[PDB]
Amino acid sequence: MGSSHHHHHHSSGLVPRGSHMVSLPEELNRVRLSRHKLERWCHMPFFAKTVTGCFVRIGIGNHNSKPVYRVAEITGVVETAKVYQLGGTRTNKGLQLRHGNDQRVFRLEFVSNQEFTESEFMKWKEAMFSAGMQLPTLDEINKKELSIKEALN
C-alpha cells in the first residue's frame, strides 16, 4: 500500500514524493518533540529509535536575558551518570541533540514545550548550512510524524 514491509535500500539516493526539503517550522513542529512527550516516553521501551531523526525544541541560552531556543535533531538516547528530576519520572538518560553539527547531550529538563518559530528554524538552518548538512526532506518528516503517532498510539 504505502508503508508495507520495510523498504530499506538507502545508502545514498534520491527520495521521491517528499523529495523537497523542509523549510517550514510547521513541518518541524509536527516532528517536534517537547519534553512532555519525552517525559511520557521516558518509561516506555526503545523510543530512542523513533525519536532519532525527529527534532526537539531545546533551549540553550534560555536562562540569560532572552529565551533562546533552537531546533535540535535527536540523535539517539544516551545515559547520564546522574538521574534527574523531571515531571515525575526519574531518568538517568538524555538524547544527543544536534544543531547542524553540534552533537551534544541535553537533559529532558532543558527542553521546551512550546512551538518552533521561523527564527528558531532559520537558526538551525544556518547551523546545518554552516555544517554542510542538508535539511531533511518532507518524506523524512512524514516518516517521523508517522513514527510519532505510532509511538504515542
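Just so you know, the numbers here start at 1 and follow the chain as drawn.
Looking at the header, which is where the method is noted, we find solution NMR.
Each Cβ is built from the backbone N, Cα and C atoms, and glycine gets one as well.
These features come from Swiss-Prot:
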type: DOMAIN; residues: 22-153; note: domain 'Plus3'
type: MUTAGEN; residues: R70 to E (Swiss-Prot position 401); note: Loss of binding to single-stranded DNA
type: MUTAGEN; residues: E79 to K (Swiss-Prot position 410); note: Reduced binding to single-stranded DNA
type: MUTAGEN; residues: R98 to E (Swiss-Prot position 429); note: Loss of binding to single-stranded DNA
type: MUTAGEN; residues: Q103 to A (Swiss-Prot position 434); note: Reduced binding to single-stranded DNA
type: MUTAGEN; residues: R104 to E (Swiss-Prot position 435); note: Loss of binding to single-stranded DNA
### Task
Could you tally the C-beta atoms, other than its own, that fall within 10 angstroms of the C-beta of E79 (mutagenesis position)?
11
### Query
Taking the Cβ of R98 (mutagenesis position) as the centre, how many other Cβ atoms fall within a 10 Å radius?
23
### Task
Look at the mutagenesis positions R70, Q103 and tell me which residue has the greatest number of other C-beta atoms within 10 angstroms of its C-beta.
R70
### Summary
Quick note, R104 (mutagenesis position) and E79 (mutagenesis position): C-alpha atoms separated, nearest Å, by 13
### Task
Do me a favour and check the Cα-Cα span between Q103 (mutagenesis position) and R70 (mutagenesis position); whole Å is fine.
13
### Task
Report, as a single number, how many Cβ atoms besides its own are within 10 Å of the Cβ of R104 (mutagenesis position).
14
## Note on the structure
Rounding to whole Å, the Cα atoms of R70 (mutagenesis position) and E79 (mutagenesis position) are apart by 22
### Helix, strand and coil counts within the domain 'Plus3' (22-153) (DSSP)
47 helix, 43 strand, 42 coil
